[PDB]
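J.: Following this message is one structure expressed as structure tokens.
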Amino acid sequence: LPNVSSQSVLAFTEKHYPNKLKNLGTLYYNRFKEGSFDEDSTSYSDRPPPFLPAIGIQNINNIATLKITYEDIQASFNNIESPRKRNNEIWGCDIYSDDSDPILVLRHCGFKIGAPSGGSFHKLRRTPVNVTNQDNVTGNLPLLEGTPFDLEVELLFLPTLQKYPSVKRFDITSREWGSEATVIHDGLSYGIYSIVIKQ
Amino acid sequence: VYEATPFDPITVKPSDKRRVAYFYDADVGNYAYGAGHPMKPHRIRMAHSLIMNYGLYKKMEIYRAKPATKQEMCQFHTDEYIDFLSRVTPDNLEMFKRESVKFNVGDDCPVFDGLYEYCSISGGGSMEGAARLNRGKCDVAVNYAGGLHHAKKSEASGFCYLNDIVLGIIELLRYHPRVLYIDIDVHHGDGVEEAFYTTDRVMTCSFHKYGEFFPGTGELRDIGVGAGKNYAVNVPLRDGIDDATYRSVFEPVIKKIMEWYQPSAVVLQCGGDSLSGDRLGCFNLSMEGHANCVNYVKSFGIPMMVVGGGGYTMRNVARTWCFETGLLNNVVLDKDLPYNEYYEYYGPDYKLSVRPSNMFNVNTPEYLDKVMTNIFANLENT
Amino acid sequence: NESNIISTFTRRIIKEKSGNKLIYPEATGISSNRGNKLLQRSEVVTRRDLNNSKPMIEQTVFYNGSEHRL
Amino acid sequence: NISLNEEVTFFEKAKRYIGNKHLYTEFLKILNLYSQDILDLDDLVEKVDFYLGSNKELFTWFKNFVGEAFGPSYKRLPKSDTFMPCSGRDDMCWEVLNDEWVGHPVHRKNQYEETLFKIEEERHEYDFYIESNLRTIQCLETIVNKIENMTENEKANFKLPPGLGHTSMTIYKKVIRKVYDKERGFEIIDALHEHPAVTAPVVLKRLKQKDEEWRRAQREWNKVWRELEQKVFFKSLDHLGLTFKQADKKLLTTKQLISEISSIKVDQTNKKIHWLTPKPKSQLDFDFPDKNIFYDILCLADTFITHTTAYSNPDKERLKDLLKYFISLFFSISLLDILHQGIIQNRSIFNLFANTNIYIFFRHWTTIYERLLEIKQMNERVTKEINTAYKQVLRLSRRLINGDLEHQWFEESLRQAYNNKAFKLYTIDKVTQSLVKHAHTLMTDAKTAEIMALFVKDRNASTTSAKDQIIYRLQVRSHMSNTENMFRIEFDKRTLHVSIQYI
Ligand SMILES: [Zn+2]
């Protein structure tokens, strides 16, 4: 059981970024196209980039509301027609780089479709960056499987992390970054801040 | 306003035949950056050998600039940084690790033999070129040993330790009212641009690839600050620009600014990494396209200094520098390579011309039109 | 199905020692390191530094007791 | 063989420790599965923890055996950070320079370009080694010629301080360590510094010999370097000419074509990112405006059937007419004819429902076609520009499949005709052979034969009904496995447009 507590990053952000939290805006999940802040047109055909966009240093420690559709969650869960899932575009451990896929990140946090598991599950850390509520998962999931419920995801952007370890949690083997042979990552980092279930 | 203009063959302007002072030193080519390093001063020796074997020495006066001293370097740099640079050696870096992490030396600015001598010789080359251009003894100073613009006041980045360009600019400003700076390097001239934001005397134009690239600075909104407002223009571009596109995006801007700014002196960087087949570049220019900018700038009859930076594939930068040196004398080149020491390194055809690549150009005409629209709008203020 | 399988396992496990489905393409000529971590190598390039020739640095194979820069 | 019997003994000990025949077979299956590069090392060790975890020593053997701001990009420095003294600054340098504002930060190369970069780097490394050897030889020669004139008494106490009278004390150390081995380099340098009289002549002789040997080696390697450059530099100009070649190599796989339609569906129509308009019925739009692009392609096909190595004459005579049959049936161009409120009268829109085989054949047809429809709008332009062509490209493409023309000249023939307008006509042979092979696999299969018979029966009716389409779907699904992905093709005669949709 790989456990990384990782409270240094949040305390560091708290001391060195005393700016008030702000909701940048709603983000709509995409499967093949780089994300954007608009909804008028989301088509692009030319003859898989990371979904999250460049946020920049000035937008550290801010909340970006992300909306995820149920069909994409289905398609990613069993690995059917999903370039990011087949590529394992996941990097981090309870704190993930900007290139990590949001669906794989949420799965890595303990999220699971359907009713909660009936076993002796430990204290879930689905929202590790939210120290106030490390299991801030509000709303009731549909009891019947296959019911399309949309997920509202709040992501807290965090400064760059020195190293992204590789672990096998929830049958996901994330890739390793930040080792001695590799180089310091340039993009920012983010985690699951708040989760609200919407029907 | 951007309009499409097809590229045309370069012909010299016999109106002027100004004196050319090609500064050079034989000890610069000895220094090395590493084993797998892309930046090699050996390309300067390659270009000089090509010039020598080509028969171009009868027109230009070759010099050997005296290395600059610490006091001269202190005109722009800080005493602490230059002291660390002089003191640091490839052996005592462990005792200097504090400055190395503080001054950002070691990752992209490796410490090698005679590093301070390299910086001193480049600074002296730029200084002596500016001195010749200021006393009226010459009108073109080909300081191919310089071309170091990424260096900052207290930092060294991008294989750039000493900012000789700003030192030469200050020397020009000793007696000139206004000076102007041009760039052709694919990267951005962060140090040179930053050196004169708040003042009107110097202008810093850079034709730099923008986005996720090395400098990451120099957007279209870098208008200036304080009294130096509207006096630092930028022309960010994208991957895959070609000769005609570069000419169309280059010439009108220069014409407009020299109509407005009215420079009294000119310096032109000649970065050779913006060519086809380059190692660290993302352009598709050819030697004709590269020489187009220097020929165009020279055609305006103003005191100009050509410096040499960039270039990470030997053949491309060597041929481009030779072509620029020839065209600075209003002489078209033979475009056939004479046998020399490095004849084996010049391709499988041994021809001076290098064919530009077929890769897909990305610059849309409307984006360029909007870019020059903002450029002209902000330049019209003064 | 046993002796052959153990011989094959031993061969395939000793081949990796003492130095050496989509396979992904090598990343040469990119200065972003934002979404290209997926590509082959590309762990040595970043936006911070200028050098990007590291991915195509030749690798070595020890044959007949000596390395060879392939 | 030296490091194999130990592993054999270790595995024998593991088998004996397991003791169970069936568990041993399961472990054999596990290691065979790993031998096919399907099981990760972490998964392998976690699995072997279940079996050999009881024996700590054998488990350890296995584990160690398998391994204020102004501007967008500029920030104002604080008052305390503005003091970095510089003694060389005069009044003008103070007035006209800035010390309060500091800027802050906010394509795949071709494989042959990489090869050229590697070749250039190797050549420069050899050149640097030779130049350093020359400098060290010169330094040692001047040292030897200075010491030879010196007397014996000074020779005995002669000590060489580090540097060797050189502009760089580290220049000669690398050369010495390269000429010798890394373990003896420090010893040789120390001996030179302490006993120059006996060390300088012999080391100079070694350098003199190694210079000749290295120059001969460089001139020997230059043969291969010249041949590599000659055979690779010409190829290293077409960035689009090779990237699109590998894209065409990787594109026409069975999974990829259905992946395109499934992706566009799930991205635009199924997801409904706008969440304001109903999803469109179809996915892709295609057009067939010209019919003269049919006879030439049919001739290409007949050339391939008359040139193919593996095909029988009774099969070839069938293939020579099957293509004519599909073109006549689909595009209405020229049982015996076949071998050669929802009721709408005189229908012009027709539907074709089939399996992956017909879909792949149709996609091959359309991928070949849009390569030729793009040059339609540029044929006259390039004909104008060349003298400042359809028959020429046709006859040039004729000679490849029949073997008259080698593969190489095809690529360079179109280069002068189109500098950058055409970069998709370089792999016509591969797509044509894929299409003919897929037509053969269409005809051979019995299930595909039943599907084509159902399509024939549906098309032979000039009037359709609401229930007739459902009956056709049920009949095509009767012999069709449920797990197979369902597609549908609709062809519009009014606009000569063929549309497709993923079910
Ligand atoms: Zn550059």
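We number chain B the same way Swiss-Prot does; the residues here are 2-383, in that order.
Going by what the header records, the deposited coordinates were determined by electron microscopy, 3.5 Å.
Cβ atoms are placed via backbone N, Cα and C, with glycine included.
Grabbed the feature section from Swiss-Prot, which reads as follows:
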{"type": "MUTAGEN", "residues": "B:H150 to A", "note": "Impairs histone deacetylase activity and transcription repression"}
{"type": "MUTAGEN", "residues": "B:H151 to A", "note": "Impairs histone deacetylase activity and transcription repression"}
{"type": "ACT_SITE", "residues": "B:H151", "note": "active site"}
{"type": "MUTAGEN", "residues": "B:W322 to A", "note": "Strongly reduces HDAC activity"}
{"type": "MUTAGEN", "residues": "B:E325 to A", "note": "Strongly reduces HDAC activity"}
{"type": "MUTAGEN", "residues": "B:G327 to A", "note": "Strongly reduces HDAC activity"}
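Please go over these features one by one and say how buried each is and what sits next to it.
T.: Of all Cβ atoms in the shown protein chains, 31 besides its own fall within 10 Å of the Cβ of B:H150 (mutagenesis position).
Under DSSP, B:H151 (mutagenesis position) is assigned to coil, being neither helix nor strand in the three-state scheme. Using a 10 Å Cβ-Cβ cutoff, B:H151 (mutagenesis position) registers 25 neighbours.
Mapped onto three states, the DSSP output places B:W322 (mutagenesis position) in helix.
Sequence-distant neighbours of B:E325 (mutagenesis position) (same chain, 6+ residues apart, CB-CB distance under 8 A): B:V143, B:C271, B:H291, B:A292, B:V295, B:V307.
DSSP classifies B:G327 (mutagenesis position) as helix under the three-state reduction.
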J.: Can you tell me how many other Cβ atoms are located within 10 Å of the Cβ belonging to B:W322 (mutagenesis position)?
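T.: Excluding its own Cβ, B:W322 (mutagenesis position) sees 28 Cβ atoms within 10 Å.
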J.: At the Cα level, what's the spacing in Å between B:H151 (mutagenesis position) and B:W322 (mutagenesis position), rounded?
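T.: B:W322 (mutagenesis position) has its Cα 20 Å from the Cα of B:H151 (mutagenesis position).
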J.: Where B:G327 (mutagenesis position) and B:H150 (mutagenesis position) are concerned, what is their Cα separation in Å, rounded?
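T.: Rounded to a whole number, the Cα-Cα distance is 24 Å.
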J.: How many Å separate the Cα atoms of B:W322 (mutagenesis position) and B:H150 (mutagenesis position)?
T.: 18
J.: Tally every other Cβ atom lying within 10 Å of the Cβ atom of B:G327 (mutagenesis position).
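T.: A count of 24.
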